[PDB]
Amino acid sequence: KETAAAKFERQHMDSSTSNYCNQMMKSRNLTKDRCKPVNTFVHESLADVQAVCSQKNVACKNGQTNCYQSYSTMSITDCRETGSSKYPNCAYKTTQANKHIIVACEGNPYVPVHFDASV
Amino acid sequence: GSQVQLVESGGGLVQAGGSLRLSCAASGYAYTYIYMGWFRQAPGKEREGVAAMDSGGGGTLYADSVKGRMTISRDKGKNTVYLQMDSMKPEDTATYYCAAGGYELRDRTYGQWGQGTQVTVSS
């Protein structure tokens, strides 16, 4: 079974190693079965994002209470389907931003399993 | 203190039919944990959620097996949680753990855990 922690890294972690989002949404099996309407990639280290689980406890958008907000803003890419996007030809607008991230955390080690929001 | 600690007190040895109070206070965390709760692991069993409550005194949930004998409260301070246990049963013998920062009785969602307090209910 893919673990929940591995799925968060596959969906949202692209630590550095206009067309950014079209390249990245296919690679991660996020355009493989359907066009995921919105996805955010985080360009900070896995350690800095995992650290958010020890930062400010906040309510998730849905009302779950195991979410955590990063104290600093972080470098992120929002990928959003464009009007011409239609599976299986998915297509995305890229908007780079610097925002606090909010993640839901689970497990031991206690790590992100869900990307909830950026603000 | 750079580290967060969930300090547990109370618990220990009691007769079947008796009463005990567990208390937990977090130190080292600068904000308010929205949910805190008590979990336990009894001999022969997996860890299970016993009781949980949110920082406004609501969202209260209990394991069905302890409902009506145990009472959780938080109203005595920031990041504190207490468990009053009455009419105790042999099946309540367990290591009890304070936990903070999760949601309801879902133990995977809690990221801070006390070291564990033994509670032994003598037959």
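Following Swiss-Prot, chain A residues are numbered 27-43, 49-150, in order.
Yeah, the Cβs are placed from backbone N, Cα and C, and that goes for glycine too.
For A:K33, A:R36, A:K67, A:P68, A:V69, A:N70, A:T71, A:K92, A:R111, the entry in Swiss-Prot reads substrate binding site. Around A:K33 (substrate binding site), the C-beta neighbours below 8 angstroms that are at least 6 residues distant in the chain are A:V144.
According to Swiss-Prot, the mutagenesis experiment A:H38 to A carries this note: Loss of activity. A helical conformation is recorded for A:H38 (mutagenesis position) in the three-state DSSP classification.
All protein chains included, A:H38 (mutagenesis position) registers 20 other Cβ atoms within 10 Å of its own Cβ. According to Swiss-Prot, the feature active site, proton acceptor maps to A:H38.
Counted within 10 Å of its Cβ, the other Cβ atoms near A:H145 (mutagenesis position) come to 19, all protein chains included. For the mutagenesis experiment A:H145 to A, the note given by Swiss-Prot reads: Loss of activity.
For A:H145, the entry in Swiss-Prot reads active site, proton donor.
Distance from the CA of A:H145 (mutagenesis position) to the CA of A:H38 (mutagenesis position) is 9 Å. For the recorded site, A:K67 (substrate binding site), the DSSP three-state label reads coil. A C-beta separation below 8 Å, combined with a sequence spacing of at least six in one chain, links A:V69 (substrate binding site) to A:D109, A:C110, A:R111, A:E112. Of the deposited chain, 5 residues are missing between A:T43 and A:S49, and the straight-line Cα distance between those two residues is 18 Å. Secondary structure at A:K33 (substrate binding site), as computed by DSSP, is helix. Taking the C-alpha positions, the distance from A:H145 (mutagenesis position) to A:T71 (substrate binding site) comes to 11 Å.
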